[PDB]
Amino acid sequence: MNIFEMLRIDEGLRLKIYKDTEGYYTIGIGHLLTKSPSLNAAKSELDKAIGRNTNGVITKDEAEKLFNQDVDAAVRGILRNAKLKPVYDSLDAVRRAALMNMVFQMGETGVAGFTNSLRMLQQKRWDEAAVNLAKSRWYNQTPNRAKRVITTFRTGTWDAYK
Ligand SMILES: [Cl-]
Ligand SMILES: [Cl-]
């Protein structure tokens, strides 16, 4: 298992524009197009991202390419963020994948706001962090996915995804 497979599981794969759990227009493997309520705006962002007139539909290859870019961006966002980098540097490989999953879902800024949980992860206080992470809107809104990521930080293994 790895980051790509893990996210592919959590996000799924859709080839036509769709609305995510927050009702925003998305496509592919969790690639957020826009927060605006306009479908046209979404088709516009889509074409600009793919580089052709898509008409709201993309191929598998195109989805994958977006996904690759998004994963890379996530790492790099981690590494440039002063509250995140240090955490990431302290963790082992499986747990780094759990931090990336969260950044991919909620953005760098959203995760950096889990100050207290971050501190706990840095200290390697697994159970405590797991409890603190669950006291969040993130957990109450997408509880199954959040449980998977949380178990991942708690245990340092991929069991939740096997
Ligand atoms: Cl893009
Ligand atoms: Cl969920």
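According to its header, this structure was worked out by X-ray crystallography, 1.9 Å.
Just so you know, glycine gets a Cβ as well, placed from its N, Cα and C.
Counting only same-chain residues six or more apart in sequence, the Cβ atoms lying under 8 angstroms from the Cβ of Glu11 (active site, proton donor/acceptor) belong to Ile29, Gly30. Residues annotated as active site, proton donor/acceptor in Swiss-Prot, with experimental evidence given as evidence: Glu11 (among others).
Among the features that Swiss-Prot reports, active site, proton donor/acceptor is placed at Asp20 (among others). DSSP assigns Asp20 (active site, proton donor/acceptor) to coil in the three-state reduction, placing it in neither a helix nor a strand.
Looking at Swiss-Prot, you'll find the mutagenesis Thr26 to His noted as follows: Facilitates transglycosylation more effectively than hydrolysis; covalently bound substrate. Around the Cβ of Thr26 (mutagenesis position), 21 further Cβ atoms fall within 10 Å across all displayed protein chains.
Annotation of the published mutagenesis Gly30 to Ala in Swiss-Prot: Almost complete loss of enzymatic activity; the original residue is retained in the structure shown. Secondary structure at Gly30 (mutagenesis position), taken from DSSP and collapsed to helix, strand or coil, is coil.
According to DSSP, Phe104 (substrate binding site) is assigned to a helical segment. On its own chain, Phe104 (substrate binding site) has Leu7, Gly30, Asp70, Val71, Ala74 as residues at least 6 apart in sequence with a Cβ closer than 8 Å to its own Cβ. According to Swiss-Prot, the substrate binding site annotation covers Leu32, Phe104, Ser117, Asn132.
For the published mutagenesis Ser117 to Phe, Swiss-Prot gives the following note: 10-fold decrease in enzymatic activity. The secondary structure of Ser117 (mutagenesis position), as reduced to three states from DSSP, is helical.
Mutagenesis annotation in Swiss-Prot: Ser117 to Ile, described as 500-fold decrease in enzymatic activity; the structure shown retains the original residue.
DSSP assigns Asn132 (substrate binding site) to a helix in the three-state reduction. Sparsest Cβ environment among the recorded positions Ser117, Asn132 (other Cβ atoms counted within 10 Å): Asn132. On its own chain, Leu32 (substrate binding site) has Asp20, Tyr24, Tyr25, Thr26 as residues at least 6 apart in sequence with a Cβ closer than 8 Å to its own Cβ.
When the alpha carbons of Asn132 (substrate binding site) and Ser117 (mutagenesis position) are compared, the span between them is 6 angstrom.
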